[PDB]
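Only one structure is covered here, and it is reproduced in the block below.
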Amino acid sequence: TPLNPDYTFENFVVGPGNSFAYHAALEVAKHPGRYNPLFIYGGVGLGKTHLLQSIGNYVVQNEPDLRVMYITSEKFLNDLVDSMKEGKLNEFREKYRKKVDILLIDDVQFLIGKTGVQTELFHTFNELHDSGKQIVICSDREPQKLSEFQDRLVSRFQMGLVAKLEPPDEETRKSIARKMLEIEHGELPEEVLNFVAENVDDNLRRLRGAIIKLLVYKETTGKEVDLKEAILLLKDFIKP
Ligand SMILES: Nc1ncnc2c1ncn2[C@@H]1O[C@H](COP(=O)(O)OP(=O)(O)O)[C@@H](O)[C@H]1O
Ligand SMILES: [Mg+2]
């Protein structure tokens, strides 16, 4: 149960592009089991992971005694592979069903082609679901657009909530960048913050990247960040 201290509902700025996703997520965490399952989808750096673990953290705090499980489709892959090699299929099934009340799986696009794993995940889903265990799945693609995927699994993804994250607008981006700073206990000029939150618009992974890059500079160069200086430092965040 090692979740990220930052990935919480409170450090999530809401905006037209992520509002619905954020509420579904929050709602699911307030009533684990009521809406099974929750499948969040969106492109890179849009809050999937962050949102996914918030459900985790929120539940760890308001439902102290409740087995919460976060995981990457990839680990679900790597763990199975071993289950087969090491020979203990049980240990695996005990770990991902018998001993979980809430199961959060991130980046499911990793299972494309991996029909092997796809099959085992399928049942894990059904057993957890038939016993009211909350399931949440994050994907960089929507159920349909998920290539090389077992229809039965895919149709399992839809029988619940389906929310889509979309990149935020400039106004909302600046707010995210500001809340990003708090979390890093940093600080920047009200003209640098702007320039960054206005030109590092690919995704939020890079937005934070830049905001940290600068902080690292303000660490070494004890002086400070000058708008011009920032632009030199952030070359690879405007045209990668
Ligand atoms: N709505 C948001 N409000 C504030 N910060 C956000 C928001 N969404 C994402 N972030 C920031 O971006 C990072 C998470 O990006 P992430 O969710 O992992 O991208 P992805 O969903 O593509 O994996 C976090 O560290 C967080 O600080
Ligand atoms: Mg992710």
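Chain A is numbered as in Swiss-Prot, which gives 96-335 for the residues shown.
The header says X-ray crystallography, 3.0 Å.
Every residue, even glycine, has its Cβ placed from backbone N, Cα and C.
Look at Swiss-Prot and you will find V108, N113, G140, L141, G142, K143, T144, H145, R300 tagged as ADP binding site, backed by a large-scale study or a structure entry. If you look up Swiss-Prot, you'll see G140, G142, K143, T144 marked as ATP binding site. The Mg(2+) binding site annotation in Swiss-Prot covers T144. Here the residue is the original one, but Swiss-Prot notes a mutagenesis experiment at this spot, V176 to A: Severe inhibition of oriC unwinding, ATP- and DNA-binding are wild-type. Among the sequence features in Swiss-Prot, the mutagenesis site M179 to A is noted as follows: Severe inhibition of oriC unwinding, ATP- and DNA-binding are wild-type. Swiss-Prot documents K180 to A as a published mutagenesis change and attaches the note Severe inhibition of oriC unwinding, ATP- and DNA-binding are wild-type.
Structural mapping of features recorded in Swiss-Prot.
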| residue | record | DSSP (3 states) |
| --- | --- | --- |
| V108 | ADP binding site | coil |
| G140 | ADP binding site | coil |
| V176 | mutagenesis position | helix |
| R300 | ADP binding site | helix |
Annotated binding-site residues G140, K143, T144, filtered by Cβ under 6 Å to ligand 2: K143, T144
Inter-residue C-alpha distance, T144 (ADP binding site) and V176 (mutagenesis position) (nearest angstrom): 24
When distances run from the Cα of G140 (ADP binding site) to each of the mutagenesis positions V176, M179, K180, the nearest one: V176
In sequence order, those recorded positions of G140, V176, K180 whose CB lies under 6 Å from ligand 1: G140
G140, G142 as binding-site residues, winner by CB count within 10 A: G142
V108, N113, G140, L141, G142, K143, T144, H145, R300 excluded, remaining Cβ within 8 Å of their centroid (ADP): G137, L146, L260, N298, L299
Recorded positions compared (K143, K180) - the one with the fewest other Cβ atoms within 10 Å: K180
Distance, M179 (mutagenesis position) to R300 (ADP binding site) (CA atoms, angstrom): 35
